[PDB]
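Some notes on the structure that comes next.
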Amino acid sequence: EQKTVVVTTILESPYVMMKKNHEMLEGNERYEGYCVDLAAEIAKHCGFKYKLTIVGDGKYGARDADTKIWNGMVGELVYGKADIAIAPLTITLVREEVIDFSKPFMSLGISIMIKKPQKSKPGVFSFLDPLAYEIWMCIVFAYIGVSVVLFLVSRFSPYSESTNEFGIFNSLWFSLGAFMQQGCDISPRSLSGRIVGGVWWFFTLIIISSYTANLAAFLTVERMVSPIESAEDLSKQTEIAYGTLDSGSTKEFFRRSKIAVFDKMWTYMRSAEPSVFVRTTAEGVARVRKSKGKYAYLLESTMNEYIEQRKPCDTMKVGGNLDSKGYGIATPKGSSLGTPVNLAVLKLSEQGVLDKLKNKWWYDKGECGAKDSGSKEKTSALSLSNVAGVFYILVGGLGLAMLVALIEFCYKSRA
Amino acid sequence: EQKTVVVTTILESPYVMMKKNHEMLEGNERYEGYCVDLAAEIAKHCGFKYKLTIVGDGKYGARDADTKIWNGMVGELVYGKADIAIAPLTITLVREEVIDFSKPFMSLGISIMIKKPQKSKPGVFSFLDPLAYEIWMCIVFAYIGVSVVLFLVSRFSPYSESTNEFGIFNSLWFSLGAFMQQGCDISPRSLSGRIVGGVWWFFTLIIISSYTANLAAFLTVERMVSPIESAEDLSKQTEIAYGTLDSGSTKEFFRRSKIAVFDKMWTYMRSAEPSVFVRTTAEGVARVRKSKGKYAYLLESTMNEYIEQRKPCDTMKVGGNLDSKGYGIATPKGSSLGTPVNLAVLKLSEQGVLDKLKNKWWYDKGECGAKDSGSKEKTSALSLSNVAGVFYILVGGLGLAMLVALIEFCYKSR
Amino acid sequence: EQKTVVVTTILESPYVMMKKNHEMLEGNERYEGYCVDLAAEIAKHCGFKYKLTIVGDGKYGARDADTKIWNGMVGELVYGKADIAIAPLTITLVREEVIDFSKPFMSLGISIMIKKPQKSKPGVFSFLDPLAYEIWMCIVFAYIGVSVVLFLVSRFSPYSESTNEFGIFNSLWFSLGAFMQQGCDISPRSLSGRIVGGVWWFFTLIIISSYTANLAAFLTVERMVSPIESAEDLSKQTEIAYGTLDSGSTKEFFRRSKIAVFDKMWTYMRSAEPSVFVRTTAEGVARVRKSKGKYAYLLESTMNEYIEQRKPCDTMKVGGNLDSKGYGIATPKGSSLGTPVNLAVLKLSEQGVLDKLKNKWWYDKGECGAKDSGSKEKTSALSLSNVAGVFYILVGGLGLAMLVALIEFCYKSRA
Ligand SMILES: N[C@@H](CCC(=O)O)C(=O)O
Ligand SMILES: N[C@@H](CCC(=O)O)C(=O)O
Ligand SMILES: N[C@@H](CCC(=O)O)C(=O)O
């Protein structure tokens, strides 16, 4: 009988996660996730029994401080503690020097995580907005003042009281009709009444003109620039602190890179204090979430798009990928598995099972994915939900007017 | 033997700034800055080891009158206490007489620093602003012309007619109602009157449609005014005092100058009290901040533009450069360093390292809103302070209407 | 006795130019310009007598093509043909290695020349512009059609002709008052007259609104972008061909430079065909001017800003300076003249005479003082020259109305 394969892996969602009944299930059954499905498929094609394990120290693998010793997941392969690795492990030159990688099974880049700056919800009565509350209150007091002054001037000695129609109720209707610019049925024929009319016409002209001009702005623009994605412009500021994972390939990439913007970013990240780095990706996400949008974490696009699709969905991804990298299955130098694993990965990609495994785990759970991306269009029509408050005011006014008419009729009959 | 060289240099930002480690570390770690980088680049081209030392008295200096003794920075070179000087130090003829300068590495002029006024609120009568004054005159004259012509055309005594109700006062009211885009109770009802009406309606159509285009942006202009710009007005007044660094090249420039405006400014500086000079630049900048805008300081554009980047950014540059001068490395007469240092300066300027260090020290470290404030998203609502001017003329008109009514009544009653 | 100094120079405006009477004057008097003044000042300080000459082959000069020989200005200094050079000779490392340069007397950078895309003058009747010629004519025919249809319907059997006031002249006034949205005496009281009225009201609502909306666009922002500065277009497209002077420091700078965009520009300029280079600056300027704005020339700011003053003032400078360089007086290695000449240049700069020379030559003869750069503030008020056409139409209409009234009165009297 052949020896069982000692597979080794790392806990990371959705690649590997705990089963609900891990307290009672068998050691293999405790694990479920994307990598467990892939491992079963590869084993079924190659034909070996296998036993799962979790890496003893939870680090993806990096090179120690010139001691030439390797951290946990690469070390477990190199020092012969494990026989194969199946995990989200990136293909890099320094790893290729010591361990043999298959062809990639997924393609990915580097991406920024940020906390979303809320969403504005206009009220029912939004049309009131382009003028402040104090303006509406002062317009009401001005209307009452003009109405009573015009009555005092008109129904006061022409000597002859008949001459002027402007009782109170008519002066109040005249000034209301004047403010709406909806035309008139009488006009004053006296010097003092004409000066009060002409001043009210000027006030109306300026107030209505400025109201309709501002409306345009409020209804022709509604967007916010947000923190710029361009990493050079991110480097140009210190209000936000950004950091990578500890012992991850992203950190080695920033260390090794000599591109001027990336060298500047590494120079900041090496010299900045306190420690911006974290031990786990979930700790990085939580530290962004708690830090009131003041801190950022650097993480790779396949994990980013998973987190973006999970509640509470308060995160945003900005900008494109900075690079392009593959994940591949790794096996220890000079080992028989390397060729059949290569043919298995090719065959699975050629049938298309790998898309089925991604769909099953990433997007099937994408609860917030309903049309959240929106559009950048600038000529959208208005929609009835924006207007309804005016319809509610109109129908309430028709109800009130009909009630007043009925009580006036009943009183006039009884009186 | 490759002995270490001694550099003499002065603390000034961002040329030479104390690093926080300096309590813990040796002097070459203690300091960082643009001059430290440049000194490293020059040493790496020339190939020698170097030690950085601070000039004892902290003065660039000039030869004292009637004693003819040079003070600190020039003295260190002339008296052989240092091998080279690398600091912001200006090329001048009096120094060229005794020490050898490389080709200049940066160019600078003399500039005025002032404490900026806060942006002013727009005026009370802002609503009239979108149209020029000549338009409002021509509008008034057109209104008078139309009103009198429309009176003259009616009431023409045909071969008795009284149907044309357009007396002068009613014609003047009809024209006013037509311009405000308000309805009126009478209309011309004769051919010539209908021509005059139609033409006034077309004129009105254009005027309004070109004043209501942008009325809210003019209510929210947000900024205006500056106290001085000419860089000459300081010569004409004594209300604001202005002062230069002590012992600096700027002071010698003003002393030597025979330009009339500069000679007048020196004569003021030679006689005004209490002393306008300061012992360091930082003392001058602080004095400008404290003096509530009553005092200005004269300093060279690299300082002005650096200080403008740095918080709190309450200080600002106005006007152009008064003259053009270069900074250059200084070396002691007949020393062998002169030619390899000079060729190193040329090579570094041709490669462009000096531009990279300029951007890195001056401009990357900016923090105030001058770095970017151009988004100008839509101004929310429209507060009462912007509109209050229209309420005052309304209530004045109501008060006048009551006064006119009361005089009319009391006259009619007796 | 003294030995006359052989000064050598190059013809280039405004540094050196031909005197009007060069056919009759002495060989020294034939020349006048900024450098002749400077040369007289330096000679008056140093005290040597001098004789002017013009460099034979007329090139500033650069290291020859692997013959290791030097061309005209540097060669005439090195090989002992001349004793001093006074010209806009740029300080550069390769020249400093063989000849000695004084401190710089003027500062310059590299700048781009482009042909200005003309200007548009608004007409007297600009307010007509937000619509098209064909729309105004069709609005006139629609007004006539509605007027006559409304008459045909109203003054046609109510059975009673008195019932309708809408004779032709009243229908024509009613429809005019309707189109201005200015209100009117009377309204039709019949079904057919009300349908024709309501359709004319709808047409008026849509047409007027559009005009006032588009007026805003045509009344708000008017500007032109021009080709992008800083060689962005020149690096990113081949549509514009850009040349530099031959045997000039600019060409050596582009050859030597290793900055990525500058290296790309040199790679284009070396490989591009036909030859973009020129022998003289005036030829480069002329080649830009004739080439309908399709060709560009690279030249340093003192020339660019001088040429902007010159007629026909159709050139524009775009972008900032690319670098920083000085001109210095040059003297041949070990020559005694270098020590006093350097102090003379310092003294002249320290008194400020060089500013006076620049002001006199560039600015005081800069009589193209139109200074069309203007201002960029968007909140600019309207000006009477924009409006006057409406005032001319108003006053002509008042004159016509008053004449028609006089002829109607005279006919009424004679009839
Ligand atoms: N896939 C990454 C995980 C760590 C990171 O995102 O930097 C790796 O192999 O190192
Ligand atoms: N660079 C100047 C500093 C003092 C000043 O700005 O006047 C000098 O050499 O003295
Ligand atoms: N000032 C330039 C002239 C030639 C050019 O503009 O390229 C030089 O000294 O070479």
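Residue numbering: from 1, along the chain as shown.
Note: Cβ is positioned from N, Cα and C throughout, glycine not excepted.
Feature annotations, courtesy of Swiss-Prot:
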type: BINDING; residues: A:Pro88, A:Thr90, A:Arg95, A:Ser249, A:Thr250, A:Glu300; note: L-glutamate binding site
type: MUTAGEN; residues: A:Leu93 to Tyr (Swiss-Prot position 504); note: Promotes dimerization. Strongly reduced desensitization
type: VARIANT; residues: A:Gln181 to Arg (Swiss-Prot position 607); note: In RNA edited version
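Shown on the structure are the features that Swiss-Prot records.
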residue  : record                   : Cβ neighbours (10 Å)
A:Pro88  : L-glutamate binding site : 19
A:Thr90  : L-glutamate binding site : 20
A:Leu93  : mutagenesis position     : 7
A:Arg95  : L-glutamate binding site : 22
A:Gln181 : variant position         : 15
A:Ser249 : L-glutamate binding site : 21
A:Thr250 : L-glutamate binding site : 19
A:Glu300 : L-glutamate binding site : 23
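Selection of the recorded positions A:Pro88, A:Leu93, A:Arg95, A:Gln181 by a Cβ distance under 6 Å from ligand 1 yields, in sequence order, A:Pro88.
Of the chain residues outside the L-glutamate site list A:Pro88, A:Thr90, A:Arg95, A:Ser249, A:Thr250, A:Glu300, A:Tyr60, A:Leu89, A:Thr92, A:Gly248, A:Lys325, A:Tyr327 have their Cβ within 8 Å of the site's Cβ mean position. Classification of A:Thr250 (L-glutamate binding site) by DSSP places it within a helix. Using a CB-CB cutoff of under 8 Å against chain B, the recorded positions that qualify from A:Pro88, A:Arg95, A:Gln181, A:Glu300 are A:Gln181.
Under the DSSP three-state reduction, A:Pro88 (L-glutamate binding site) is assigned to coil, being neither helix nor strand.
For the pair A:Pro88 (L-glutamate binding site) and A:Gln181 (variant position), the Cα-Cα distance reads 70 Å.
In this structure, the CA atom of A:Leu93 (mutagenesis position) is 77 Å away from the CA atom of A:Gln181 (variant position). In the three-state DSSP classification, A:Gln181 (variant position) falls within coil. Recorded residues A:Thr90 (L-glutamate binding site) and A:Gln181 (variant position) have their alpha carbons 71 Å apart, per Cα-Cα distance.
For A:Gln181 (variant position), the nearest of the binding-site residues by C-alpha distance turns out to be A:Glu300; the candidates were A:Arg95, A:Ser249, A:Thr250, A:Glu300.
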